[PDB]
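See below for the structure under consideration.
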Amino acid sequence: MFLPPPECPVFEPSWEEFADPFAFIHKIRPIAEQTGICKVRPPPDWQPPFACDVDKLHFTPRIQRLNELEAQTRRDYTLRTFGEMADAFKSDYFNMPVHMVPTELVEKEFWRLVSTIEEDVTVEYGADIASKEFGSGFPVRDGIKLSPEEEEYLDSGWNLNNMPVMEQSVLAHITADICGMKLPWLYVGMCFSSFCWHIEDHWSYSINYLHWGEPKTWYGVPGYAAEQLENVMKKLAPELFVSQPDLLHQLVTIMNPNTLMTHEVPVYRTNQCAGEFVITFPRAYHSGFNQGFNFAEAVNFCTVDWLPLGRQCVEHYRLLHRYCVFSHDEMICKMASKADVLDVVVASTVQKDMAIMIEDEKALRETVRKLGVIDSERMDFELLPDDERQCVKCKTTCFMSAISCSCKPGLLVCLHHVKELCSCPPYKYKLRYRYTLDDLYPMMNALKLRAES
Ligand SMILES: CC(C)c1c(-c2cnn(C3CCN(C(=O)CCl)CC3)c2)[nH]c2c(C#N)cnn2c1=O
Ligand SMILES: [Mn+2]
Ligand SMILES: [Mn+2]
Ligand SMILES: [Zn+2]
């Protein structure tokens, strides 16, 4: 037996409300952050055109066994041959035509199937960022001639290629090519292909658009219940919490939302249909599965609302010895160095995060001086490859400062882990720092001038 969770909120913005995605997300935030996910139906005439040759789009499939609580890690088809496989799979599974399989029946059967070890069902799917094959489902510029209808959507705020580089996004002016977090992912689904329970890197927002095909079923949990959900999963499946040696080595799993609900974790559901958006909020866990053959596109993003949570996230990563995708402090200082061109509300919010950064850094430097670290030298941390500037102990990506020792050339610890670097006494250590305190205060003042205008 499966008892469906309550439905998440659904928003139907007017064209006036829809025009600015960041203003809209800020508006609905008081409601949607209580449920973790929400659905957005665009105005009825906002319809971006979909244009693809099913025979020239190629991708390498991933394969998936469907067993609840089993760990999963974080050939070649055209879109036509995948679709033919996917449709045959589903109509053979149910001995029905595909449009007559009720979505409630697919959902019921999915949770039966994953809990029965007597069933050995495996499925395939596509998941990758855009390239030369495959390509965004939204219109992009390229010197093809576009139709006027495609040109209408080139600069839309809801074209997921544009959303990151808009001015109310803070991941905008970052220049460390991250790939994973400014570029959309493309998802080609089939019946029962599923995404395991997760949150996004650095606790970012995400936005997902279903271009066409059968629906995508979602489960979501509010940010406030994140640690509650994790404690439930630790009890029931401890193997997933053994620390792994790379950010490409993470373990995730399928888990029945009724189990979370039995342990008093709030869970919401929705069926996302073609032409609709789903938005996930910072630190909101989510999972789901595809009802049939379909095609979706998604991207991470970060608003000014998110900035303090981003700082909290990197602290939580340090406690867990988890790798970072980028340095939060580096992004803050980059924006400070471009204060004259920042949105004024962005400038105001970055200024507040920077004040916390500077006070924390002042206290950390005082502590390490009292440990007997005396020598110091400026260092341009942003020039080092990331794997050359991670703390030996907690794996954090250094930027404001680190400790080195000539006893162990090339190794660094952050200022929380001075005792973990090597056996030599601390007078042989060196504080390497990006900025003096006196460099930092004028940087924060530029932001205030920009904000106060
Ligand atoms: C079943 C497929 C098509 C699918 C997937 C999916 C399956 N595996 N992966 C991997 C790829 C590699 N990877 C990283 O690189 C980390 Cl960034 C980890 C995740 C993504 N995710 C999602 C979401 C979400 N959220 C919404 N719909 N959706 C899907 O339909
Ligand atoms: Mn099974
Ligand atoms: Mn996700
Ligand atoms: Zn450290």
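Easy rule for this one: first residue shown is 1, then count along the chain.
Technique stated in the header: X-ray crystallography, 2.1 Å.
Even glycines carry a Cβ here, placed using N, Cα and C.
Taken verbatim from Swiss-Prot:
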BINDING   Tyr125, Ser206, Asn208, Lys216  2-oxoglutarate binding site
BINDING   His198, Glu200, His286  Fe cation binding site
DOMAIN    8-49  domain 'JmjN'
DOMAIN    152-318  domain 'JmjC'
MUTAGEN   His198 to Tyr (Swiss-Prot position 499)  Abolishes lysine-specific histone demethylase activity
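Locations of recorded Swiss-Prot features on the structure.
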| residue | record | DSSP (3 states) |
| --- | --- | --- |
| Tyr125 | 2-oxoglutarate binding site | strand |
| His198 | mutagenesis position | strand |
| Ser206 | 2-oxoglutarate binding site | strand |
| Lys216 | 2-oxoglutarate binding site | strand |
| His286 | Fe cation binding site | strand |
Notebook entry, point to check: Can you name the far-off residues of the same chain, 6+ from the ends of the domain 'JmjN' (8-49), with a Cβ under 8 Å from a Cβ of it?
Noted result: 137-139, 147, 149-150, 153, 156-159, 163, 166, 168-169, 205, 218, 220-223, 225, 266, 268-270, 272, 275-281, 284-286, 303, 305
Next item on the list: Out of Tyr125, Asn208, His286, point to the one nearest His198 (mutagenesis position) in space (Cα versus Cα); all of them are binding-site residues in the record.
Entry: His286
Note to self: Please list, in sequence order, every residue of the chain apart from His198, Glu200, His286 whose Cβ lies within 8 Å of the Cβ centroid of the Fe cation site.
What the structure shows: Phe195, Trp197, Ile199, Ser206, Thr280, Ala284, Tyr285, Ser287
Note to self: What does the DSSP secondary structure composition of the domain 'JmjN' (8-49) look like, as residue counts for helix, strand and coil?
What the structure shows: 16 helix, 6 strand, 20 coil
Checklist line | Deposited-model gap closure distance - 5 residues unmodelled, Cα of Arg74 to Cα of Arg75, Å | finding: 20
Next item on the list: May I ask which residues of the same chain, at least 6 positions away in sequence, place their Cβ under 8 angstroms from the Cβ of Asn208 (2-oxoglutarate binding site)?
Entry: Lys216, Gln272, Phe277, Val278, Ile279, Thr280, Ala296, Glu297, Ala298
Checklist line | Pairwise Cα distance for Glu200 (Fe cation binding site)/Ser206 (2-oxoglutarate binding site) [Å, integer] | finding: 7
Item checked: Distance from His286 (Fe cation binding site) back to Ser206 (2-oxoglutarate binding site), taken between C-alpha atoms, in Å -> 11
Check: Considering all pairs of residues in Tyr125, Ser206, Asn208, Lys216, annotated in the record as contacting 2-oxoglutarate, what is the maximal C-alpha distance expressed in whole angstrom?
Finding: 20
Check: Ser206 (2-oxoglutarate binding site) has how many other Cβ neighbours within 10 Å of its own Cβ?
Finding: 21
Checklist line | Length of the line joining the Cα atoms of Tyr125 (2-oxoglutarate binding site) and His286 (Fe cation binding site), in Å | finding: 18
Notebook entry, point to check: How many neighbouring Cβ atoms, not counting its own, are there within 10 Å of the Cβ of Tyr125 (2-oxoglutarate binding site)?
Noted result: 20
Notebook entry, point to check: Which binding-site residues from the list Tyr125, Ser206, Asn208, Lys216 come close to ligand 3, meaning a Cβ under 6 Å from one of its atoms?
Noted result: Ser206
